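Peer 1: My questions all concern the structure below.
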Amino acid sequence: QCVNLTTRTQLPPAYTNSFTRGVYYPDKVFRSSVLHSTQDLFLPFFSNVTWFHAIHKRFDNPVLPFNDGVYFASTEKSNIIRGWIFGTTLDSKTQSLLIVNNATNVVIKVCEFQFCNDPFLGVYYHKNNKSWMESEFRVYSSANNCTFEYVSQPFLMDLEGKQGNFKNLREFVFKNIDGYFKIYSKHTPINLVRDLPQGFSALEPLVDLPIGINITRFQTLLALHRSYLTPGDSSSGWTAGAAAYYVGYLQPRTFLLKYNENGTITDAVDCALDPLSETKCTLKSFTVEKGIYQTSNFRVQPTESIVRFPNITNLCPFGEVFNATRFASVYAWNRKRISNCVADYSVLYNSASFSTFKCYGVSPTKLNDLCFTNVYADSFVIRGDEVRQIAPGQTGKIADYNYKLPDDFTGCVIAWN
Amino acid sequence: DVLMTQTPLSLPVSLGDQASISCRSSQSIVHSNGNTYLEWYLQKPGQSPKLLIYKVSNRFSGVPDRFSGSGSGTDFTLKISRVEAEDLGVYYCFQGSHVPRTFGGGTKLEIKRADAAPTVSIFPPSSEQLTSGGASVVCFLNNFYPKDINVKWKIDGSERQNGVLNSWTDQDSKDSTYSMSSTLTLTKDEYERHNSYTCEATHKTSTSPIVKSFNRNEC
Amino acid sequence: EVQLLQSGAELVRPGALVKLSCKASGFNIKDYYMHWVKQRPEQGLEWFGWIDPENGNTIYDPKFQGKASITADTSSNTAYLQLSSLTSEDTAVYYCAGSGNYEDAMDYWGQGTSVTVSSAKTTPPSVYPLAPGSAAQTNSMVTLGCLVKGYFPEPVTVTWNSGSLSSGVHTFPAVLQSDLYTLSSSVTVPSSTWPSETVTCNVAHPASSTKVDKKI
Amino acid sequence: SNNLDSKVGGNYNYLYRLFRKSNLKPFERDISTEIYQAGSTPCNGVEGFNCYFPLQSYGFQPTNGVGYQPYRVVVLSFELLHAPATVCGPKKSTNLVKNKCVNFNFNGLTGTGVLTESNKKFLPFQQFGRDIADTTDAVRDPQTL
Ligand SMILES: *[C@@H]1O[C@H](CO)[C@@H](O)[C@H](O)[C@H]1NC(C)=O
């Protein structure tokens, strides 16, 4: 649960470049032999993605900002990658989405999970039947308030170590739209020494997850190794295999999706990357002929908003009204018409010079930005017990017999000691 | 589920002799890395089992250097360089790792000594026991070696096997002998219905069992 | 020094449940595996399962699958075992082990616990003296005995002269028969001791707090 | 729902947000209890002058008028032809016809056209196909794929 790894060491977030990764089907609509333009959360091409790896003295399980979406890519031999943890706090304080492949099936659950320092899954003591099936469940300590659960088809996961180059490539897309989560998957074999292969790929939906929970951070789970021969302290003395995974960020960019005869995407264009890409996007074609074309219009954005209103002087004497030598009786309350002047309400409402202040129908802050038609002030003095009678739909010696406020009264009430 | 068989059931060894205990497994417990998964446990009298060897090739911390195991495949053997008097107990084999753990049949150890015949003594039930309504003919067999011994009850020349219980003592700390007693449970009517009662001690050292008898009317 | 403590023994009726505790001392319960074992006089040792307090996963012997559940308490550093739907066959001595370092190279055992599953109720022992039989049997040395029968539960200790006489004294372990225990004792003394000198056997039953003194 | 929700002089189980620091976003549920600060004086997370508790209780009573009586409100939101059909109205379906001009209603999509076996291969997750014009081109049968 909370036991820290012995050999884990922190490393700076190194970055690497992605050629064309981040391309996925925006929806389930089918299109073939056409070039479609769409704008959605995409990973810009030739962008920078975090460079992380897992070895026996650097173990990478960092926390990264989910933002509006992220992209995943990793090269594997034994498929060290286990899953991910998603949530705003990744603790029981709120709900967290988790995806775990525990050697039998993909499990997706929405509950209140207890956060762990180094959550992960592993196996131990394989011996003479390779197995590699989930042994311990350190992902979370407990769960409660479960609102969603999903199970995929059973399958056998091969975690056996292999030599040579990286034979597997797994890429996933994590995104959030109005709380509706979309997950995309893609898997191909590769022959890679380091970094990522040079090519193109198209990711496809894996599951639909209409959950609706805010996620601002996430973690990457890794699978470690254990044996009868060289174990360690629980669970600090456990080690994991060699693997590398990369994490990107999705932005609302527009791509030109080139669909083949079978509907599979064979090429993509990121408009913002290259002025040639902008030319293609404007022409809505994947080929640009020699010449000069108009793509868009450049403009200079304002530095800041500047407001220069006229002088608010010539204010009517509200201060004199509230500080006048004498006031009229409650039954003889004076009705005074205020017009042909400006009102500065900042000094009145926000000075905290009055015992009580309330408004009916409109908040005091909004009134400062509104222009009225007629304004009236009724000044009177009443006893403390009678102050509560000054409100819409009231009764009593003052509300009924002296001064009554209509139920639709949109004004404010001011009183002080 | 794995099955183990152990042989021999028991074996004697003097102070300084070598003891050999072997275990068998129905499945291979060795893996690619070449090491073996097994543990050896010893349960001394009045004490719980304690680990002796782990992995068959490495001695457990605090264990005497005389204990060491060896073998390959599913057939192993435990080697004790010089057996001491403290080694009395039952040896066990254990399969670890990640699998339903299985235990062995057990192997008892003892110290060899000059053979001695049992001392047969038979006592009749007490008068108080007869007053209570019960009866128990008790026969004592003490100071005999090896532990292999048997007793047959005869009532008026007729053998009776029912109601017979036997208990074997742990190896003595001074003479290294063994003691056993046979109790014949009988009701008051059954006891008083017969007079002659006999207890014959069958032992390897003597072809003719040692026989002691008494008469109810004489007691 | 690592050591495990368990309750001395328990007595329960068929169909009920028994809870056992194996305390941890000298080591942290969180980071070390846990084990349980069953010992019978005829079948020797029999395995129960293993539990990791950190993880909580448990595997049980196909014999007892579904018959028991294993739990552990991290704060109390004590491991708990529970058995349900008990029967006569469950009578045996239980042992607990752990402290593995995620390795087989280290494990420890407690003194164990004896659990008896029967519907009988505590019965004080009946102690009777065993005098020599017919005078036709004679020897240079005389033998005496003490009879204990119809008693349970164990343990029941029998000695001679309050343990002051350790010469020729043999203690015979009890035998279970029809939910009853029976043990006997014997002492060999020369002809100059008995009947010239008194010989007595003391029997103690801590469960029933019964102490008896019978002269031969 | 005056006969059910109204309880004596009020019902605390129904509450509303009277104040907020800005304008709400559609389909946004804010349960924060942060005190709304009307003035320049920090509220320090407690009520006071120019500091009001946004969460408030209704004035539901059995004797309230038509405008003041509680009215349970239910809003239905949905997406049309934007994903595989998980729901459908109680409309009886009929047998499929091919090589004929018919009026088809498949997964809520209504139109007229000729239905024929398609040589195009769609991906397992894809359901609706579109032509160059972006109009309806092909569709999977919801019952027998
Ligand atoms: C994997 O996770 C599922 C999630 O419910 C769980 O039920 C299962 O026991 C776990 N292990 C295996 C081997 O499936």
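Note that chain D is numbered according to Swiss-Prot, with residues 438-582 shown in order.
The way this entry was determined, per its header, is electron microscopy, 6.8 Å.
From the backbone N, Cα and C atoms, a Cβ is placed for every residue, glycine too.
The note that Swiss-Prot attaches to the natural variant D:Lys444 to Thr is: In strain: Omicron/BQ.1.1. Listed in Swiss-Prot as a natural variant, D:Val445 to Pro is described as follows: In strain: Omicron/XBB.1.5, Omicron/EG.5.1. Looking at Swiss-Prot, you'll find the natural variant D:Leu452 to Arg noted as follows: In strain: Delta/B.1.617.2, Epsilon/B.1.427/B.1.429, Kappa/B.1.617.1, Lambda/C.37, 19B/501Y, Omicron/BA.4, Omicron/BA.5, Omicron/BQ.1.1; Contributes to cellular immunity evasion and increases infectivity. Under its natural variant entries, Swiss-Prot includes D:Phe456 to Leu with the note: In strain: Omicron/EG.5.1. Swiss-Prot documents D:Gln493 to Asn as a published mutagenesis change and attaches the note Reduced host ACE2-binding affinity in vitro. According to Swiss-Prot, the naturally occurring change D:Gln493 to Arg is described as follows: In strain: Omicron/BA.1, Omicron/BA.2, Omicron/BA.2.12.1. The annotation that Swiss-Prot gives for the naturally occurring variant D:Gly496 to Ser reads: In strain: Omicron/BA.1. Variant annotation in Swiss-Prot: D:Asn501 to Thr, described as In strain: 19B/501T; the structure shown retains the original residue. Where Swiss-Prot documents D:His519 to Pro as a mutagenesis experiment, the accompanying text is: Increased resistance to human covalescent sera neutralization.
Any idea what these are sitting next to in the structure?
Peer 2: Long-range Cβ contacts of D:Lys444 (variant position) within its own chain (separation 6+, distance under 8 Å): D:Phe497.
Of all the Cβ atoms in the protein chains shown, 8 others lie within 10 Å of the Cβ of D:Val445 (variant position).
Listed in sequence order, D:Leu492, D:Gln493, D:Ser494, D:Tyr495 are the same-chain residues six or more apart from D:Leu452 (variant position) with CB atoms under 8 A from its CB.
Under the three-state DSSP scheme, D:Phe456 (variant position) falls in the coil class.
Mapped onto three states, the DSSP output places D:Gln493 (mutagenesis position) in strand. Over all protein chains present, the Cβ of D:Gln493 (mutagenesis position) has 12 other Cβ atoms lying within 10 Å.
Around the Cβ of D:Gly496 (variant position), 12 further Cβ atoms fall within 10 Å across all displayed protein chains.
A 10 Å cutoff on Cβ-Cβ distances gives D:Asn501 (variant position) a total of 14 other Cβ atoms nearby, all chains included.
In three-state terms derived from DSSP, D:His519 (mutagenesis position) belongs to neither a helical nor a strand segment and is classed as coil. Within the same chain, no residue at least six positions away from D:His519 (mutagenesis position) has a Cβ under 8 Å of its Cβ.
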Peer 1: Same chain only, sequence gap of 6 or more: which residues have a CB within under 8 Å of the CB of D:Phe456 (variant position)?
Peer 2: D:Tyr473, D:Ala475, D:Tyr489, D:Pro491
Peer 1: Below 8 Å between Cβ atoms and chain A: which of D:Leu452, D:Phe456, D:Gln493, D:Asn501, D:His519 make it? I'm asking about the recorded positions.
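Peer 2: It is D:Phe456, D:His519, listed by sequence.
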Peer 1: Please report how many Å separate the Cα atom of D:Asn501 (variant position) from that of D:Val445 (variant position), as a whole number.
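Peer 2: Here the two Cα atoms are 11 Å apart.
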Peer 1: Give me the Cα-Cα distance between D:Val445 (variant position) and D:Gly496 (variant position), rounded to a whole Å.
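Peer 2: Pair distance, Cα basis, whole Å: 10 Å.
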